[PDB]
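Written out below as structure tokens is the structure these notes cover.
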Amino acid sequence: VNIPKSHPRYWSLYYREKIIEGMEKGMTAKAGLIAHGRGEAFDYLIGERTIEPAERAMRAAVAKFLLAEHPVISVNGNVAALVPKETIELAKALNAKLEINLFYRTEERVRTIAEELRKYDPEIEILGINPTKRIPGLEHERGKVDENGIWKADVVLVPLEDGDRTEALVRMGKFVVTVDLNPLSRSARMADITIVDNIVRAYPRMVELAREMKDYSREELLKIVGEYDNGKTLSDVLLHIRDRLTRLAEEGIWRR
Amino acid sequence: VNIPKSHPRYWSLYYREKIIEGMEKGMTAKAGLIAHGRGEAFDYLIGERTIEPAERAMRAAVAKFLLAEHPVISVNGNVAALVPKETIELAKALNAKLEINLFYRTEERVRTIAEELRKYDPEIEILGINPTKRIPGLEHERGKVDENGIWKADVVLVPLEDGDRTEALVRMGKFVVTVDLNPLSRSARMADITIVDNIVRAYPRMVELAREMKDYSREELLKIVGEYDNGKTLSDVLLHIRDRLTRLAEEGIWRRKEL
Ligand SMILES: Nc1ncnc2c1ncn2[C@@H]1O[C@H](CO)[C@@H](O)[C@H]1O
Ligand SMILES: Nc1ncnc2c1ncn2[C@@H]1O[C@H](CO)[C@@H](O)[C@H]1O
């Protein structure tokens, strides 16, 4: 990361280095590198900041998790490369189990990811190591879940997830929250709560909200998670990007 | 193995596979995978189809290439993984030479890219194997081109290209045509003709266009080229995206299977 701190693409470049090493540590899938670029472009368009529609979604999600009877947080190759410590934090803050859930499971991937998480907590409870259950509707390898993790969860957080799984989880009766910079992806459109923000900002922001809501009443929380409309939240994100586009055009370098 | 053709995201997933196989073959760099994703995001915004402003730029690019005296088509790692066959097809249909130009050049990636191309034509000549001419304004390892290729070219096609490189060629007096799904990238803004469409739809369509216009009159060809506005095209692309976002926001997208 040898670039002036004043570089406008400072952080973006920094995480791009992180995602590359992720694959270098053998935990980030190649498809994960591609998904990362999808994120980069939408983040650039959005403004690399947590927009209002996102703060809104995170509020409802934290409220929703606080009421969960068995909340679970899913971790994949990208999460492990970008926010390995922050995901352990969010999981402690919401008293939620941690499950390694990969679309493409392998003995190495799981081990490496569990190892990466154990670098910030060698004691934390990590599920999905030995997955016995299956998410209905998915190909055997892609629908693996842990008898004690997602399989029994009522509210689940699946960040940077493939649309088929999000949909399948909703179909099996799980309430699904996702973090996804692409508001037009199947997953973003299928989730009950869609947080359109970079996970590097969303995760510490939610750990914050969980503190700011730690002493909330089950009534206050029910009011929150009760007034949330994911549809209007998605439409606003789209409108935001549209307005962001109008201005990005009247700026930068032009040639004529 | 492959994606079930019935899967609605078939094409999207097919090409993700191809770019992945490309890196597996040593032609594509890891960062090429990330760049593929950036393209996909913009494709999500345009709606994953060829829009009229793109078709418009495509006809202009073909017209210009057919009128060119020393046309050259550049090939990089992402190009090699996604449209190796169509790249060769386009070059022949435009009677242009092919040159390998990479961001991270190594003897292995060049070879592997060369081999891939030859699998569709063991006969085609490939420039850029060991380029010796340096284009000023670029870092040492990023600006060497082939003396008999881009160095002497008048019209150059540089798809999925770095802005600095697109910008450098323009500065060397080359008429630059690019294919880039991001209408706001430096490359899209600096190129003379910007084709905002996915290269997997663009190259096949241009091949078809080169054959169709292979017999046009210089009068027609010069008219097409003469009356083409790249700025207007980029703005028309942006307007299409902005109206599409407007429409979708109004209709709503939550829980919709398709858009
Ligand atoms: N750093 C990130 N933060 C949040 N979402 C991301 C990030 N990188 C990639 N994604 C999302 O992952 C999705 C694909 O699984 C993409 O739609 C993209 O928006
Ligand atoms: N398949 C593709 N077709 C056209 N342009 C692409 C594709 N993939 C990536 N790009 C573009 O190439 C640039 C990165 O080299 C990005 O700005 C992106 O818009």
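All residue numbers given for chain A refer to Swiss-Prot; the residues shown span 2-257 in order.
If you check the header, you will see the structure was determined by X-ray crystallography, 2.0 Å.
From the backbone N, Cα and C atoms, a Cβ is placed for every residue, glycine too.
Reduced to three states, the DSSP call for A:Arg17 (mutagenesis position) is helix. Its own atom aside, the Cβ of A:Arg17 (mutagenesis position) has 17 Cβ atoms within 10 angstroms in the protein chains shown. Among the mutagenesis results in Swiss-Prot, A:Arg17 to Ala has the note: Strong decrease in activity. The residue drawn here is the original one.
In this structure, A:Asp181 (ATP binding site) belongs to neither helix nor strand by DSSP; it is coil. Within the same chain, the residues at least 6 positions away from A:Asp181 (ATP binding site) whose Cβ sits under 8 Å from its Cβ are A:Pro160, A:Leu161, A:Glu162, A:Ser188, A:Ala189, A:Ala192, A:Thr195, A:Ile196, A:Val197, listed in sequence order. Feature annotation from Swiss-Prot assigns ATP binding site to A:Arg17, A:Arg39, A:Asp181, A:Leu182, A:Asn183, A:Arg187, A:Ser188, A:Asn199, A:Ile200.
The secondary structure of A:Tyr45 (mutagenesis position), as reduced to three states from DSSP, is helical. What Swiss-Prot notes for the published mutagenesis of A:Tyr45 to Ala or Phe is this: Strong decrease in activity.
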Within 10 Å of the Cβ of A:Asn183 (ATP binding site), how many other Cβ atoms are there?
24
Determine the recorded positions, out of A:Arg17, A:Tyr45, A:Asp181, A:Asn183, A:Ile200, lying near ligand 1 in the sense that the CB is under 6 Å from one of its atoms, and give them in sequence order.
A:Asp181, A:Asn183, A:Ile200
Measure from the Cβ of A:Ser188 (ATP binding site) and count the other Cβ atoms within 10 Å, all protein chains considered.
22
What are the sequence-distant neighbours of A:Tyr45 (mutagenesis position), meaning same chain, six or more residues apart, C-beta distance under 8 angstroms?
A:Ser13
Whole number in angstrom, please: the longest C-alpha to C-alpha distance across A:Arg17, A:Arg39, A:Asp181, A:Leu182, A:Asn183, A:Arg187, A:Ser188, A:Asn199, A:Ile200 for ATP.
24
Within reach of chain B, those binding-site residues of A:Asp181, A:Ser188, A:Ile200, CB-CB under 8 Å:
none
From the Cα of A:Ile200 (ATP binding site) across to the Cα of A:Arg17 (mutagenesis position), what is the distance in angstrom?
13
